[PDB]
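Written below as structure tokens is the structure these notes are about.
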Amino acid sequence: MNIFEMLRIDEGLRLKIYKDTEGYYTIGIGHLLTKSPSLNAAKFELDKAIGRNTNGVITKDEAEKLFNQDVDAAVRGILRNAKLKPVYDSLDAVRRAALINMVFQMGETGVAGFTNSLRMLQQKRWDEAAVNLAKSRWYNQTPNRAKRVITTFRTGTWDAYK
């Protein structure tokens, strides 16, 4: 198990345009297309990302391509963020994946907002962060995904994903 497998599980894999948990146009393994209510704006963005006329359909390879790019952006976002970085550096291999998951899901800015939880993670206070992460809007809005991520941070195992 790893961030790649973890994310595929959490975002799933779709080859045609779909709406995310927020209602936004997405494709593949959670690649956001646009926040516009226009599906043509979505297609437009897609063609320009893929580099061909897709008509809102892509191949598995194309999907895997955006995915790999999206995963790298996430870590890059963590590494460039002064709030995120120090926590990253401190976590283990499994726990880091939980952090990348969160960044993938809500963006660097959304995550750095988790002041109290980030700090507990940093100090290796596993159960305290779990309790904490548990009362956030993220948890009430996407409880299924948050619970698996919370278990990962709490335990440092892939249990929740098995």
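From the backbone N, Cα and C atoms, a Cβ is placed for every residue, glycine too.
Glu11 to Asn appears in Swiss-Prot as a mutagenesis experiment; the accompanying note says: Loss of 84% of enzymatic activity. What Swiss-Prot notes for the published mutagenesis of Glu11 to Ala, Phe, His, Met or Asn is this: Complete loss of enzymatic activity. Annotation comment: Swiss-Prot describes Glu11, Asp20 as active site, proton donor/acceptor, evidence class experimental evidence. For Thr26 to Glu, Swiss-Prot lists a mutagenesis experiment annotated as follows: Complete loss of activity at neutral pH; covalently bound substrate. Experimental mutagenesis at this site is recorded by Swiss-Prot as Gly30 to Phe, annotated: Almost complete loss of enzymatic activity. The enzyme is destabilized by 1.5 kcal/mol. Annotation comment: Swiss-Prot describes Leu32, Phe104, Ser117, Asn132 as substrate binding site. Quoted from Swiss-Prot, the note on mutagenesis experiment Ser117 to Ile is: 500-fold decrease in enzymatic activity. Listed in Swiss-Prot as a mutagenesis experiment, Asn132 to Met or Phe is described as follows: 2-fold decrease in enzymatic activity. Record note (Swiss-Prot), mutagenesis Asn132 to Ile: 5-fold decrease in enzymatic activity. The unchanged residue is displayed.
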If I restrict to non-local contacts, at least six residues apart, and a C-beta distance under 8 angstroms, what lies near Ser117 (mutagenesis position) in its own chain?
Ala129, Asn132, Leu133, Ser136
Look up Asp20 (active site, proton donor/acceptor) in the DSSP assignment and report helix, strand or coil.
coil
Please give me the CB contact count at 10 A for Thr26 (mutagenesis position), counting all chains in the structure.
20
What is the interatomic distance between the Cα atoms of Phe104 (substrate binding site) and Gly30 (mutagenesis position), given in whole Å?
9
What is the interatomic distance between the Cα atoms of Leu32 (substrate binding site) and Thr26 (mutagenesis position), given in whole Å?
4
Pairwise Cα distance for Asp20 (active site, proton donor/acceptor)/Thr26 (mutagenesis position) [Å, integer]:
6
Which residues does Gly30 (mutagenesis position) neighbour through Cβ under 8 Å, counting only same-chain ones at least six apart?
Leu7, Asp10, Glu11, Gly12, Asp20, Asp70, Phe104, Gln105
Just counting, how many other CB atoms are there within 10 A of the CB of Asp20 (active site, proton donor/acceptor)?
15
Packing count at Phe104 (substrate binding site) (other Cβ atoms within 10 Å of its Cβ):
23
Number of Cβ atoms other than its own within 10 Å, given for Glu11 (mutagenesis position):
20
By a 10 A CB contact count over all chains shown, which of the recorded positions listed here is most packed: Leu32, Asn132?
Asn132
